[PDB]
Amino acid sequence: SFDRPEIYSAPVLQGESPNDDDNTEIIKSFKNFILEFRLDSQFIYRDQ
Amino acid sequence: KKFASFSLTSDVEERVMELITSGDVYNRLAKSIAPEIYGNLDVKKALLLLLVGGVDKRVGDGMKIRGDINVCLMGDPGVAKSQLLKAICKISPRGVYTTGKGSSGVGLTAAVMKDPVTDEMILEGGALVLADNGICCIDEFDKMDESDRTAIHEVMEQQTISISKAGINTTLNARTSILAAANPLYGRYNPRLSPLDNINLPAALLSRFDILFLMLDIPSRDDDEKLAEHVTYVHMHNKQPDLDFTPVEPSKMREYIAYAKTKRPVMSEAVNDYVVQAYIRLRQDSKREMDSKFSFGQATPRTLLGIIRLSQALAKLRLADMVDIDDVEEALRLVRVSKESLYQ
Amino acid sequence: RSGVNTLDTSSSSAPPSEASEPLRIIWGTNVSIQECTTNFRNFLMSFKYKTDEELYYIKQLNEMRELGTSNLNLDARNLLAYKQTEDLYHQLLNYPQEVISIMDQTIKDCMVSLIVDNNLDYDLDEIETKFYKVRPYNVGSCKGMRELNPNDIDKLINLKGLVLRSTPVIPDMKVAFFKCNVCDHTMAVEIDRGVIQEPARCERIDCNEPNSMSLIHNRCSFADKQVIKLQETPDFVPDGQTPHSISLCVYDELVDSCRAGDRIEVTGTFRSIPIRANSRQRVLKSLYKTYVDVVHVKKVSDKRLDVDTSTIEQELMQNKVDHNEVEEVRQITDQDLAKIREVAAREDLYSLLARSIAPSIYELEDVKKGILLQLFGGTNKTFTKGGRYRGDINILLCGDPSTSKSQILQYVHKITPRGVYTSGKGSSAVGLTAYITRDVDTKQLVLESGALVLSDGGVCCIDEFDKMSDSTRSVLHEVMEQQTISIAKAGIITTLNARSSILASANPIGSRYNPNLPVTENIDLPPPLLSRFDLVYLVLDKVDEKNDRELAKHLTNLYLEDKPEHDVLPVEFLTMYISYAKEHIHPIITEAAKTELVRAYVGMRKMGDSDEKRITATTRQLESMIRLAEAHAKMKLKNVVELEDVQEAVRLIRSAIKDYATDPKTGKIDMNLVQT
Ligand SMILES: Nc1ncnc2c1ncn2[C@@H]1O[C@H](COP(=O)(O)OP(=O)(O)O)[C@@H](O)[C@H]1O
Ligand SMILES: Nc1ncnc2c1ncn2[C@@H]1O[C@H](COP(=O)(O)OP(=O)(O)O)[C@@H](O)[C@H]1O
Ligand SMILES: [Mg+2]
Ligand SMILES: [Mg+2]
Ligand SMILES: [Zn+2]
């Protein structure tokens, strides 16, 4: 009469050097593009 | 509570201090072992000294000498030997009890089995191993089998049990004391026969016991009245009859014994001289008695060792760092009383 | 200031963490590689034993390089002396895994620096390429295997015990060898923490077929592994606690370095692991299994004699071949050898040694002398073209039950290297020889050794020899008469060696040895059997005031102070002398001794010529005189047996049975002639 076991994680170390053709880096690049790109001195995408 | 876990403190301190302040600790404790049994004072004193124990000594070079006492009672039927055995086994914190053929073979020693919880083999100990650092009570001692007698023989010898059988070759630790009971060969004792022919057990086994009490039943119209009054009063009430004496409960007895077990008195030169003189006299005396076929055994160095252990136990009970001549006097007094029944 | 090359284990342990002002603090630990290596180098280059002034470890490294040894035995206690390593001690105790590799790399770099900075010779490639290792052997005191907690896993500990069984060598894979079944291209893969990563595709550009890699078993590279079953003997035992046996894992060079019956002291790492519930599934059990990993083994001590080298001749050559650096016998210094010679030079050597044995037991000069001669042992002949004769000596003790004929057995048991102490009624024929048992782990049937085989090369102590059943006693005949045991049981047919001496005790019938009856009516053994023993000792107790006073004073002196303080040699020197004498000398007999031997044997046969009144003489007594004379000559560092030796042997053999105080007609004993 027991319940279900859990699973979880946490970061400690640094894995291998991140390649570019990986989803996490793709997402990081896209997030940077959203949060930084400027046109006519404006953050168009952030504002919209 | 185990003796090993003892620890001084105000709560124990005030109780113990009150007990000593009351005084007469020796007799007061001795009279409190099974207070429902009339008479039998010296046996009770010997049992108390057995409970307290002697002083272990490490002589160096790996050699070792025991510090525990062994007691045998041998007597006529119907004198409450079993009652005393029960009382001592109950008072002891690690006491074990056994009777004759009821426990035999692997009942003593140990047996090889497999643990359910884990998947490793183990040895399950018998009464002797279960009573380690405690008192083992053996009723109907004379009726035991040869193998069990040999096991007790070796245990009283050196506190270890050696086993070499199929699937096992080892040695077990049995740091335990022995309290045994026995009856004469033909039931009642026969004064027209020698003491060694009155019993079935070997003389060497009898000799290895530190104390060997003989209890006979000689009718006496005077003391029989006292015994009858005592027993019938005990039945009519549920208490002992005396009023001028108050027994001390087992908890306090264990407390004081645990406190005492922390001492380690030492021998001095004057007491050493007294002991050597006494031993020489006793050893010279015993020879003529044994010649007439009227002795359970000739005096031997085990007797001297027993005297030393008893003196140490008395000192520990007194709660002192050094022994005195009175302790040796009392030890010899007891050893002399132990065979007074053979001279009536 | 020296050269350095990183090791694979160091690179693996490279990944650092922050929060340590040096940086490079391994996650989970507190070890710092730079400080540990620096402290180790400083300690190695500067430490003296405070001969106590010289650089202790610099030499050891020098002889290591000179001889080609690759293993450094490090006493973990030393690190507590030097001020720097006061913390490295605890670091080594708590995190052995990383620390050992750190020390190994430091040692290799130290060796390279030592060889190069002095321009000794240019042949350094061999040392630069070879491996090194360090073995701690003096970890602090432990409290027994029972008292460790789960938090003590992966710590360093030490144990003492008795070896019982050893599984055969188990091959352990290290490099797997795959082949492509379409292009014959072969690959090698190195194990990683016990997992092999099988390839999923041939790596050739021309051949890229998926799942074409097969494993060739014989082409892999394997290591050595062995499992030992140990019967531990902790110093402190709690209430009501019984033994069990522990599992030890030995790897690489240490395999086959132990034999059942040996008493050893091991230093290892405490481990844990889960076990599969069943072979079919891959489920595991929550409750873990514990064992030990051996990193050092000590097989010598100063409290007991060295193993008789005559029984381990081949094992020494195998040790030399295997390059394992475990030592069987202790080392002897020039000062010690000179002291041995000086001690042998004096004239009271015999009595001095006799008194030295068992100082706590009084008098019994002849008994102690017999024990000494037994320990020394006779000479072992070996006949080219087949034939064996051994110098083992058997002794029995009869006498009054209350004498000190039992304390002797304990002392001999604790001083001898191998042996077993057994009682008479608590034994059995199978239990003394061998048996088959089901291993609880492998679930198979394996043979296990008995007391007599375990005691090979040592002493077997038997108590209450007269209570032994006839069936059990039957086996001793061959052991005493050929030092072998033949077995014909299901699955095994062979003969085993039993090169052991016998020390037995017995009690007289009834209460006391009656001097009004012959020895045959006082001892409950068949008269023929008593003729097999080399010596028979009649321990009689006579009442005498002088002796009583002496013994009582001797006993009562022991309680004067809480600790023992009792012209006696120390046990260490005694054992050293006995071991040296046993190993280095081998006496031989001469014609002058032969004539006396023949004359004495003929006289013994003639004297006493109505029967079953005395132990009749036999060839066993002639052989006993031979052995005793050889042992006496071997003592005191002589190589030729002589007339004095033979006379002493005959004197002792007669005195043991005390024929002087015996009536040669009725076989009785006169108490006024026997001397205390
Ligand atoms: N001195 C005594 N005082 C009180 N009761 C006694 C005394 N002696 C014997 N008895 C009684 O006699 C019985 C003896 O039985 P038991 O305890 O088996 O001793 P035994 O085995 O010697 O007969 C006990 O039940 C006990 O109550
Ligand atoms: N010569 C002696 N030297 C020292 N102690 C002795 C001597 N003789 C007897 N003893 C004492 O007497 C006891 C001998 O009993 P034990 O050796 O167990 O009996 P046995 O060996 O005959 O079976 C020991 O406790 C020991 O202290
Ligand atoms: Mg009864
Ligand atoms: Mg003994
Ligand atoms: Zn391919």
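Heads up, chain B uses Swiss-Prot numbers, so what you see runs 386-729.
Backbone N, Cα and C define each Cβ position, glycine as well.
Annotated features, as they stand in Swiss-Prot:
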- B:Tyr423, B:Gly463, B:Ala465, B:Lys466, B:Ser467, B:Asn568: ATP 1 binding site (BINDING)
- B:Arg593, B:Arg687: ATP 2 binding site (BINDING)
- B:410-617: domain 'MCM' (DOMAIN)
- B:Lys466 to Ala: Loss of MCM2-7 complex helicase activity (MUTAGEN)
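The CA atom of B:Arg687 (ATP 2 binding site) is located 25 Å away from the CA atom of B:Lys466 (mutagenesis position). Cβ packing within 10 Å was compared across the binding-site residues B:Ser467, B:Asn568, and the lowest neighbour count falls to B:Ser467.
Under the DSSP three-state reduction, B:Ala465 (ATP 1 binding site) is assigned to coil, being neither helix nor strand. The Cα atom of B:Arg593 (ATP 2 binding site) lies nearest to that of B:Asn568, taking the recorded positions B:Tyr423, B:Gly463, B:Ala465, B:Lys466, B:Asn568 as the candidates. A Cα-Cα distance of 10 Å separates B:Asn568 (ATP 1 binding site) from B:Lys466 (mutagenesis position). Fewest Cβ neighbours within 10 Å among the recorded positions B:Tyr423, B:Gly463, B:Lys466, B:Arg593, B:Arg687: this applies to B:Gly463. Listed in sequence order, the binding-site residues among B:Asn568, B:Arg593, B:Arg687 whose CB lies under 6 angstroms from an atom of ligand 1 come out as none at all. Proximity of the recorded positions (B:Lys466, B:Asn568, B:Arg593) to ligand 3: a Cβ under 6 Å from the molecule is found for B:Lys466. Among the recorded positions B:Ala465, B:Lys466, B:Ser467, B:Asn568, B:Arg687, the ones whose Cβ sits under 8 Å from a Cβ of chain C are, in sequence order, B:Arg687. Across the residues annotated as binding ATP 1 (B:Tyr423, B:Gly463, B:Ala465, B:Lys466, B:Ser467, B:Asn568), the widest Cα-Cα separation comes to 20 Å. Under a cutoff of 8 A between CB atoms, and with a sequence separation of 6+ in the same chain, the neighbours of B:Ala465 (ATP 1 binding site) are B:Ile422, B:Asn425. Secondary structure from DSSP puts B:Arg687 (ATP 2 binding site) in a helix.
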